[PDB]
Protein chains: 2
Amino acid sequence: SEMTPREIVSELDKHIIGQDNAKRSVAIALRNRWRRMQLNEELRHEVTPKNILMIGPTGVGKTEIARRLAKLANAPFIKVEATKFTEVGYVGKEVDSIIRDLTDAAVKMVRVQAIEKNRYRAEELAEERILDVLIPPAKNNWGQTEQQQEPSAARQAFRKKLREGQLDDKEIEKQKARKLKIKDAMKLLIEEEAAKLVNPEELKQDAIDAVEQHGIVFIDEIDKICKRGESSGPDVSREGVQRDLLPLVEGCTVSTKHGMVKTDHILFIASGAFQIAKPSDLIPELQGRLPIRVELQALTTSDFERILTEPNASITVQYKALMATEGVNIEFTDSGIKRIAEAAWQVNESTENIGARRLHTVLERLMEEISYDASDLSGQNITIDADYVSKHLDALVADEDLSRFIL
Amino acid sequence: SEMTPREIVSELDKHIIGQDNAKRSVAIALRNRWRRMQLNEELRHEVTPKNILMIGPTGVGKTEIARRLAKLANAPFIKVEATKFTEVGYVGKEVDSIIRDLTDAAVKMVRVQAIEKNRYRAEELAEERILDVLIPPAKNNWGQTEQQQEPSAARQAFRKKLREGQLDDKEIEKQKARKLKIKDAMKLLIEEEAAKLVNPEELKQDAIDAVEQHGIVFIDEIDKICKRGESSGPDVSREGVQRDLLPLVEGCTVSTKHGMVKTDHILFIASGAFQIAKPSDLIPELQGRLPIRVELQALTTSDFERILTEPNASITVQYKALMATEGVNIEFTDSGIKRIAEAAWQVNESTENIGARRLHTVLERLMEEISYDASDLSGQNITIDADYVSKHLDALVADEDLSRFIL
Ligand SMILES: Nc1ncnc2c1ncn2[C@@H]1O[C@H](COP(=O)(O)OP(=O)(O)NP(=O)(O)O)[C@@H](O)[C@H]1O
């Protein structure tokens, strides 16, 4: 029982922005996963996980979308740059890494949780182990097969004096540099028991599945690998990358550190805005394994204003907070934010679209002085208004052959 | 006994449209494999498997034909693009890798095929101890055999009570003695007391019997590695591969982490469309090692149509069930189907004739909304009629660009 296509989207809508379709498509993909494994043996393992090919500029969300999705969808993710496989050093054995990498990034995942579940027998057996101290009851147990509920009582009223009143430094009822104490034992006896419920197999075999079955790969700049003109050079080695991918894509088995895997039931997400080339130029074989094609729209002034603030920890936020530490306090007005955004955009349009990123520069650049002369004006309060903004930037933005340096 | 020529074919056109000849070829080969078993020892290990070279455009079948056959025959198979062996290929000098890989899967196969071939006990024997911890059998039993079917009074009750209701916190028996939950323990013991019957030795030695005997390879893109001349630069590099491959086809042995395998009798299937080169152009020794040459022709719309239906588990067929999963029946009209096919075809006749591959796209994009707006439809009913396809696709198929982007 997973989230409905729209249900998924909503979750994405939380920490993200536009790219709706994108969210939609990615969502769908997630959904199908369920439908897939919910039929008959024949197709059960005969339906190829539809792979998305994100077609948009500057990892403006796409990167995140994929990230977020796989996260909430709870599954092994992995960002891999296409080009990262072109040229000597690491080629064929490096293309297969993708999996390997992920697989590991998975085995680590399956661990950070395989312990969260057994996070009981740790502190419970960590306290009870050091609970067998102070004043013992008797030494007559296992004598009855139906009567055992009274003799053994060293903690039937001492378990509370080990919760808040643990302390101590006892031991029981060449290398040494650590002292054992119920105060630290209540916390250290955990590392011990937490290492008793860890079966490398129940983790290995667990991850391997939660990978070759729920894998999400994000191939960035896939468009790069495509082609150029007629006298292609490192491209005859580029296409190779593509080819070298097919296997994992088309579905296959690769040798890992914790065994072997199956890249068939895996989900991949190509990416990159195609300017020089197009999905069409892409290698048919692969171009065919990359179904769901989604067009990612640019970013609007509005969008910015949002990312400029909305985020749980906006860039404007932490900044005011940073200025705060300096005793100085700033005021990010809705009047200026618009201008802030109003700027970022202008630049992106004038120079070259990038989105989000543009901000860091435009903001930091506008907040120049303030950042510099802080204690030089500590205490008082400053207003970041639409006029204050333009007052600074205004010029720059206009001067194209320059903005390409400070922004 | 194995299927006669057409006997194979029949089971072959089960997922492939036309191109029978190739099937025949692929079929015959399969048959020969057995004929050899009849040809008395004298000519036993004195007979080549006779390998085939498939020659045809893109997305026309080849591949499938292979697998389908490989599957229909139950034998470790593996596709492989030569290309990943040329141009500064330090690994391209590892053409033997092939078997090393065909053996890897060869491993998986028999293995996984062993888990199912031995799972009737895998589960049973598991829950046993479970129930055994549930109703601890009495000590010292008086041999009567039927006296074990008696505890079933409560036992069976419990057993039946377990094949549904569980999640009880127990503890059972480098063995065990851990206190978890019957849920996990059921699958832990299901495995612990599962791998009891495997025999890694005879197992790993069972797999080789496949790769060595029942094994198939699909040397892909052979056409690439061929010729041109006038300054023999990358030429004496490509051809090389061919030679490097010979031994495998010819018949040699390769070192694998699993042992030694004899490519003597193995089905290698070279292929690719020689729009530029020609089989003749290919190195002779090989040209001669590829005795069976068959041609594949481009699929026509009619074929497409057929492809969207007749084939067992056709896209639509899948999509039908796939949609039905979200509790909603769809219906493609003989007219709509035509459209899809037509659509698909049209695109190929303006951008790139990627053949059959085209469909997957077309359709999937045709079912955009539906695939998304699913949960809500639940119980609803919709027919993908001509006027439907034509509504979504027509628009696209009309203009280029897009198609080259999302098709
Ligand atoms: N009879 C068929 N002819 C063509 N394609 C088919 C057929 N039946 C199913 N298909 C689908 O269409 C695809 C055709 O691609 P493939 O099987 O690689 O053919 P191919 O001729 O080997 N391709 P290529 O190497 O690109 O020329 C398959 O992956 C199937 O999903």
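We number chain B the way Swiss-Prot does; in order, the residues shown are 2-174, 210-443.
The way this entry was determined, per its header, is X-ray crystallography, 4.0 Å.
Even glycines carry a Cβ here, placed using N, Cα and C.
Pulled from Swiss-Prot, these are the features on record:
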type: BINDING; residues: B:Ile18, B:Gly60, B:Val61, B:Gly62, B:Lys63, B:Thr64, B:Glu65, B:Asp256, B:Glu321, B:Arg393; note: ATP binding site
type: MUTAGEN; residues: B:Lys63 to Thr; note: Can neither bind nor hydrolyze ATP. Do not form multimers, but stays as monomer
type: MUTAGEN; residues: B:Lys80 to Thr; note: Some effect on protease activity
type: MUTAGEN; residues: B:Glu88 to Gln; note: Severely reduced protease activity
type: MUTAGEN; residues: B:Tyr91 to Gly; note: Partial loss of protease activity
type: MUTAGEN; residues: B:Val92 to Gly; note: Partial loss of protease activity
type: MUTAGEN; residues: B:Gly93 to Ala; note: Almost no protease or ATP hydrolysis activity
type: MUTAGEN; residues: B:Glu95 to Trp; note: Partial loss of protease activity
type: MUTAGEN; residues: B:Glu286 to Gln; note: Reduced protease activity
type: MUTAGEN; residues: B:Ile312 to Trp; note: No effect
type: MUTAGEN; residues: B:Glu321 to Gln; note: Complete loss of activity
type: MUTAGEN; residues: B:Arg325 to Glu; note: Complete loss of activity. Forms wild-type complexes with HslV and is able to bind ATP
type: MUTAGEN; residues: B:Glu385 to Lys; note: No effect
type: MUTAGEN; residues: B:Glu436 to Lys; note: Partial loss of protease activity; when associated with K-437
type: MUTAGEN; residues: B:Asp437 to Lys; note: Partial loss of protease activity; when associated with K-436
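Overlay of Swiss-Prot annotations on the structure.
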residue  : record               : contacts (Cβ under 8 Å, 6+ apart)
B:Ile18  : ATP binding site     : B:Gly62, B:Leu335, B:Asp339, B:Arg342, B:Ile343, B:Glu346, B:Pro347
B:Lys63  : mutagenesis position : B:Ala23, B:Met55, B:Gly57, B:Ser307, B:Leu332
B:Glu65  : ATP binding site     : B:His16, B:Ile17
B:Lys80  : mutagenesis position : B:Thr64, B:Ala67, B:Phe254, B:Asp256
B:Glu88  : mutagenesis position : B:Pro270, B:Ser273
B:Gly93  : mutagenesis position : B:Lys85, B:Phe86, B:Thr87, B:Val277
B:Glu95  : mutagenesis position : B:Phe86
B:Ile312 : mutagenesis position : B:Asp259
B:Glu385 : mutagenesis position : none
B:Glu436 : mutagenesis position : B:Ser386, B:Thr387
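Closeness to ligand 1 is met by none of the mutagenesis positions B:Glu95, B:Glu286, B:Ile312, B:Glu385, B:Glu436, no Cβ falling under 6 Å from the molecule. Farthest C-alpha pair in the ATP-binding residues B:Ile18, B:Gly60, B:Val61, B:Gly62, B:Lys63, B:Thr64, B:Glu65, B:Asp256, B:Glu321, B:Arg393: 34 Å apart.
Taking CA atoms as the reference points, B:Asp437 (mutagenesis position) and B:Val61 (ATP binding site) are 24 Å apart.
Looking only at the recorded positions B:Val61, B:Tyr91, B:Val92, B:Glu321, B:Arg325, the one with its C-alpha closest to B:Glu286 (mutagenesis position) is B:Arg325. Note: none of the recorded positions B:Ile18, B:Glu286, B:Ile312, B:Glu321, B:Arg325, B:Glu436 has a C-beta at a distance under 8 Å from a chain A C-beta. If you take the Cα of B:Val92 (mutagenesis position) and the Cα of B:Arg325 (mutagenesis position), they are about 24 angstrom apart, rounded to a whole number. The recorded positions listed here are B:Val61, B:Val92; among them, B:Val61 has the most other Cβ atoms within 10 Å of its own Cβ. When the Cα of B:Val61 (ATP binding site) is compared against those of the mutagenesis positions B:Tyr91, B:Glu321, B:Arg325, the shortest separation belongs to B:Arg325.
Sequence-distant neighbours of B:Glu321 (mutagenesis position): residues of the same chain at least 6 apart with a C-beta under 8 Å from its C-beta are B:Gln278, B:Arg279, B:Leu282, B:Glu286. B:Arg325 (mutagenesis position) sits 25 Å from B:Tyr91 (mutagenesis position), taking the CA atoms of both as reference points. In the three-state DSSP scheme, B:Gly93 (mutagenesis position) falls into the coil class.
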